[PDB]
Amino acid sequence: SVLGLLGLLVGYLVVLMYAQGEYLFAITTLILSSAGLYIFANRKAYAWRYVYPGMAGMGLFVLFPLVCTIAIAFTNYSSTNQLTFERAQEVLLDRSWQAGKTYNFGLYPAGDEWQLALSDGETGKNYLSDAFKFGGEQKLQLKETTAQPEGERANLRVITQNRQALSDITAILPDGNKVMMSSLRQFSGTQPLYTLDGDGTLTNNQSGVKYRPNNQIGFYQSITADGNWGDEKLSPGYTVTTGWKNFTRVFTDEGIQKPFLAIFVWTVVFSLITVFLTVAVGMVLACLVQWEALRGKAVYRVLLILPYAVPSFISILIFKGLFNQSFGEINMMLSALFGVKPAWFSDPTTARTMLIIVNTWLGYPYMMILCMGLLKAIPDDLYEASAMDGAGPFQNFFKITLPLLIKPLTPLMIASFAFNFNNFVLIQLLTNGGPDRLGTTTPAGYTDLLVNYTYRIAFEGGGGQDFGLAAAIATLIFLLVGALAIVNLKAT
Amino acid sequence: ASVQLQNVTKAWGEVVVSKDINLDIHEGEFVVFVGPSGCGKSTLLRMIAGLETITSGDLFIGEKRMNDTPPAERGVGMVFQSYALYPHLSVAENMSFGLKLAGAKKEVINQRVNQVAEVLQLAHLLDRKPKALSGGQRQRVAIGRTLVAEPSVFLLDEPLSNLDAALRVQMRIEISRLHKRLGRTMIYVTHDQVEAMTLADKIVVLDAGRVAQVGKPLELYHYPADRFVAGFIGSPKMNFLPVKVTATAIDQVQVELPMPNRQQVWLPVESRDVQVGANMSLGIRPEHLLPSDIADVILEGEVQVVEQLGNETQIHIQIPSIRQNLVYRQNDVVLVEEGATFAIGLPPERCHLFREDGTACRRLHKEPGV
Amino acid sequence: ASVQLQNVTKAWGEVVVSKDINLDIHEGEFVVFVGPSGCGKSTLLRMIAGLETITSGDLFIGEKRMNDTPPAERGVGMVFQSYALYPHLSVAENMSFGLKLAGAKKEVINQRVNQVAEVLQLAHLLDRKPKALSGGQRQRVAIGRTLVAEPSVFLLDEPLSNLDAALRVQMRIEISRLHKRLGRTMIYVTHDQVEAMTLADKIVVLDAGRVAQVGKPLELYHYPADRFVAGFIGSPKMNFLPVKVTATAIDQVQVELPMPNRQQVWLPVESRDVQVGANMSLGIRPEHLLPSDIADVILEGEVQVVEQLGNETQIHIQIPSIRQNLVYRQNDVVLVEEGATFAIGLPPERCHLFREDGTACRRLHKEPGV
Amino acid sequence: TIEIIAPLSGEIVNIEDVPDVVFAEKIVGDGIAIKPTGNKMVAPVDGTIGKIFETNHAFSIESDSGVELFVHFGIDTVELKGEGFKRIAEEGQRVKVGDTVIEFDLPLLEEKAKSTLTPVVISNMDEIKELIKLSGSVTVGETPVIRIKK
Amino acid sequence: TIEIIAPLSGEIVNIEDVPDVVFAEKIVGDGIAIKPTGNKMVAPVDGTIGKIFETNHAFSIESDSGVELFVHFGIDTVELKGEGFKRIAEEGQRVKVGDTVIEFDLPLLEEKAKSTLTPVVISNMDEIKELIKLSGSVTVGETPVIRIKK
Amino acid sequence: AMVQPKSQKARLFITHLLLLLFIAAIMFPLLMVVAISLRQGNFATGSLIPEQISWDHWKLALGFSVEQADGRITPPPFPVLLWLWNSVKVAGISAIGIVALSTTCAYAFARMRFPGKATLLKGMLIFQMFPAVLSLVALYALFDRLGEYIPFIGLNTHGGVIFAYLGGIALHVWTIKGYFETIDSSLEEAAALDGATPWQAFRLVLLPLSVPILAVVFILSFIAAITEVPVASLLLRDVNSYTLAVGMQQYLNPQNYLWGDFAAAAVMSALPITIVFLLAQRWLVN
């Protein structure tokens, strides 16, 4: 009965989603929601009313970006191509040469911010903008007012001290004319350097050259009444659809497969070594903690849990400052008794040693807590009956505890393997890549995992951001680290 | 293998679960500990095994102090209630787990395992996992385990507690067969009073840790120590009657029924340490109650509920005079309608007498079997 | 509240747990389901309540089809094994949880709760949490819950399974007094055969879902339907003898013992449609066995194990001729040493006869009560 | 060490001899039973009265020390539906030893109820560490019967 | 549906009539017992023989279908210490219906062993969904006795 | 209390020593953080134990503009109290959302029958194995397009971070699902007979019983939300909008190497959370 009420939005908003672009997200807004309406509709599926709100978050904030990442794998999202074609033309339409119309200005500060107030001599109608702060470039929308602005204008010294931020202002009038600062006492309207007609063809108004959208590279390109390619192109590029060029660039040779295959072997080993140590350290400790023959079981417990207890970002960052090569308190002590100063950041091998130590430090107590609770599943009668036959403490752990614990620990074993495979919190925080790999087109490192290498390519500080490739290689890791779940569940 | 306890006490800090108890168990005697759920019986057996420490006293297993002695070097096997089978080992391995560690002999192991599996009919499932066996089979593996080690004393910690109703009863004969064939000391433990009577040569009834009474199975039935043991043993519960003492004698006590008619009757029982005027308890078993025609002490009443078991017939009688529900049990079958008047006799020879504190006066009437 | 089933079948895909069963339960009749662990008894009660779906057949609670009827509107209460008490509510709330929701009456609730809490002695524990109560007390709360709702039929799913040994036996009387005082239909369920015999007016013995037999407790004891019921009911196991038919007559079957001394005996049992030469089974209860002196069918033997229960005495006898261990039960006490020769008689009047398939030949010997 | 005073006069009888499976097997609690000869049920210890039955044949009481008692006159006296009893004290009321809670007519109850024997047990047995029972005849609100130890 | 053939000749007797708590109550397994008249125990089904006792009075065998059988001559016959029995087959050997496994001397065992009755049961009852027992006299390695359903 | 062979003391003693050396080894980095706070200056070069006790870190990383005699009046290098509060804003709201979704959803997985349950749980575990760190590229573009439509949940916003955490609940569901099974199975069927629908039962019976496990998951999610670094750093941009997890990265800068003041913020991260994380892990007793 309430379906007519909910039936309104699912369809009204869906078409609004269908319009104004956004085809990638318009699907999930229907698929996930329509199923929801069906569930809350009939009483034939009563159980699904409970699991639906759970699936809503999973399907929107976990499933959706996962599917989206696969979609970008085909696209060419990059540093050069950040926006779409429809967003790359109005930015060009604002680039312009100077058509010196006179517009005198007065800078009047309002409250704790500034406010530009133009004055037209031809029309006579004064123009006033709104409150803005000096910094970078920005377009201020001016409104119409006949009255003279309040307060006194800033002198030549004030505007000179802020001549950088004041100059970058590209104000816009109610009628459409762009206006930028021309002098210390003048602003000047301009006509656009580009004009758009019926077709998507842009024509220059100074050099008189015509440009057309080239959807092969995602840029605007020019031609001379013949062909489709040639001449100079402008680089406010746009996000364009591509083929499987992102995948083949990684597979077929290139200076990208070289580090990829190298870091992959490292990524596999790093997790294996972490799991191997943490389980061994965790299990051994777990048995000792709840061992009947002890004194301070309660005190021993809480101290050992501290590494998992104290959050990751803080526990990791302290090791960063401790493991510094020239500074840091650890290398200070290592230089005290020993005469060695290991390069934890520079040396490739020495760096990897640090990562394992810090992660095992973080990883051991979680395995302890996991094994400690799992050990309680074993009845005391087994250890009692073993003692009746004359079994030592060591003989019990190897013949009773271990081979009985390996069965339920198997899926929990590879579970940590998958998590450490994508341990981005440790790598990009501690070493931030570590030893930098020389001779690569992409930003890489000797201590970078796959999850990091994907992130670096997309978010490097001026290192050619390739969101398309990053998501593409993130699709490869999706099949690698994701499809291992088949043995996690079906086998166990 | 003659185990014996001398003033053994156990306590968890301030809580004294077991007062100083003494037990004399000879070689090849079948002793059974009995009592309610959690009353020392559970803990007592573990102290003999070494699974539990002893607070004070001494333990002599074959004329040797074993208090500080570890469980392994005591020369004693045990079967737990949960059977304590190892899920990650086979049946053959579970029985041979004792010999496999601390001095192993692979050729000898295979021989001993087979010999035990031979008599217990376990040879066909030697290469099996304990989770693949039935409830009855899992017990035989547990029992088989101790039989392989061949210890001096056997400790059975409630083995017949995981089986079905009919299975428990039928397997009860097997334990008897296990005893006389081997001929060695066994300390059985159970919560069912029937389980002790059919098996034990010497029953040890426990009450809140304290030993209530120790003796032959017939002795607990005929001559109880206190109101606890008398009420505990027997298929139906014994009838307690709050009588008041009028007079005593050289070897007989006169008591007054709490009925408005207040009849007096001479009970042939030990009249030592009994004060007149004290409100004591008269005990009489339902099976010992005689029909009205025979006895002289007549009690009239109305039949509330009749219980037809086929082999026996139990009848609950509400007496108009004494404010107490009497239970009567006659053999064969007795067709009586619920509500019909039914009178019974109270033979003084088959009567028990308990003081306020609980202690029972020893019956002087000689019974056959004791 | 006269519930009745007509060819009710249940199956989990391919597994058929319950074959077509028929049950006629009259108003105010005390019916008890019995059987081994997992044989329909568990599921059957749940199907009546509505907690479990019905595959085929019909369910008539007071002459009305209730198969598609939801559990709440069936007008029937139930007490689970786990008692199903709400931890975050008081005892008074747990019993009144039914009335508190869907049409509430504060004045009636407080009145209904007190009437039940008075007789069950729970009025002093109305404002208590279920976790603060003992195991025995929590059961009383469960039963109290249903008594508040006042349903047409009561469904007891093995309530006396959490109590102690001696406590369980004594609390069986409360159910009897609970029944006749209220006077209404109750469907009890239990695994112990004794519990049904003492309580039920009409017992329904189940075997792998299939109804073995339905009738009064005494009828099942004397006149079983098959080898299952005869073996299932009774304190000791019935003695089975693998006889063989030699000749038949007008109304009696002659059988030959499988013993080397192949003795012949005329059993007064239904001799219609019985084939000569067929190896059938002879059943005889230990309680029905007579001493050798009386009967004509003499059996000599050696005593292996003696069990002294006080009120009665059970003796296991090894017969030289038949390779089978016979069990004999006599009342009172009988002093016999292990190894002495002891002979018993085999009365034909108290004999059962089972075919190969299991079906029993109807006894012709008239017993009083049936 | 806390000393519990008898609620009514009479003779101390063992609790297991009570003609009711509920009290005898010690489900409600552990204690003793008194054969009523007096005509008034007195509060056994200083404390707050917990609850009183609608039939007014019994009541609960918790001491200031922290011991929840329970006094119940007769067996199956509920069936009488409050015929012979009379409520004096009130639910919640604070009382002391020697204070009259409920007054009753014994001979009427003696020739109607199934039994007169009055069990007196403790609810919170977990709190009590040690308990000892006394014997002999007792009087109204004077002679002690139970000596517990929390 | 697999059909199990009798190991020896004789008459089919119900398993619950066997004078042993291990076999009668169907703890070891479910099946039937035959009154021996022949002189040879034949493998009941085509499969691999599991194990044979040291006394050579019994053996186990697992079918190719996946059914673990168990044939045991007499009850408590172990005490004879292999006096009267004679081993033919071998542990592990692969056999077929009609193949001689163990040969025995009937007249000696009839007046020596505690019992002659020979139970034939299946160990792994969990695999079997339905089991049916046959009746009437049987012969050596020909007449069927049990028809299981995996 | 089982009788122990070989005097036990020998095997026990080495265990006490090995544990004592292990706990000292793992607490060693934690001790240094305490030591730096006491130490004067951010320099590493000198004697390792603190030469002079200084409160500089204790004041600067708290929110004070105190100073020495040589170096003039320096303000707090970074607003830490601003960050600590922001994390509470993010975690406090995100925890509620995770609880809200996990509460109802876990009830079906434990105390209910439906054909989907088999294939559903199989999916929940799998999708959780793939972390939300492998899709940081898409998340930026996701909240970008979603930002212009709905401002308060776009790029560089609290809500933008809040909605991000509502995804990972699969593990939090399993925890609550585990607790539901601890409760007696007859609870749901009992209320049904009294005349209560599954929802009416769920609301009035199992929900108030499952309050302790909710508070555990709430706090566990609360702590987990505070530590969230990759999505938080990616989503955030403004200096005065950083969370405690993101801001601490600014302290360890190559150029502006402020290692000294790292210690106080390290205590402002640990100490409020240190009392909470250990009690939350000892809170469960069900």
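We number chain F the same way Swiss-Prot does; the residues here are 2-287, in that order.
According to its header, the structure was obtained by X-ray crystallography, 3.9 Å.
Here the Cβ of each residue, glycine as well, is placed from N, Cα and C on the backbone.
Lifted from Swiss-Prot, the feature list:
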- F:85-281: domain 'ABC transmembrane type-1' (DOMAIN)
- F:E190 to A, C, K or L: Reduction of transport rate (MUTAGEN)
- F:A192 to D, S or L: Loss of transport and MalK dissociation from the membrane (MUTAGEN)
- F:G196 to P: Loss of transport and MalK dissociation from the membrane (MUTAGEN)
- F:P209 to A: No effect (MUTAGEN)
Which state, by DSSP, holds F:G196 (mutagenesis position): helix, strand or coil? coil
Rounded to the nearest Å - Cα separation of F:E190 (mutagenesis position) and F:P209 (mutagenesis position): 17
Let me spell it out: for each of the mutagenesis positions (F:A192, F:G196), count the other Cβ atoms within 10 Å of that residue's Cβ, using every protein chain shown. Which one has the most? F:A192
Here the 10 Å Cβ neighbour count for F:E190 (mutagenesis position) comes out at 20
At the level of the C-alpha atoms, what whole-angstrom distance separates F:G196 (mutagenesis position) and F:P209 (mutagenesis position)? 19
Mind giving me a neighbour count for F:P209 (mutagenesis position)? Other Cβ atoms within 10 Å of its Cβ, every protein chain shown. 12
What Cα-Cα separation, expressed in whole Å, is found between F:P209 (mutagenesis position) and F:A192 (mutagenesis position)? 15
Helix, strand or coil: which one is F:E190 (mutagenesis position) in, per DSSP? helix
Select from the mutagenesis positions F:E190, F:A192, F:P209: which have any Cβ-Cβ contact with chain B shorter than 8 Å? none
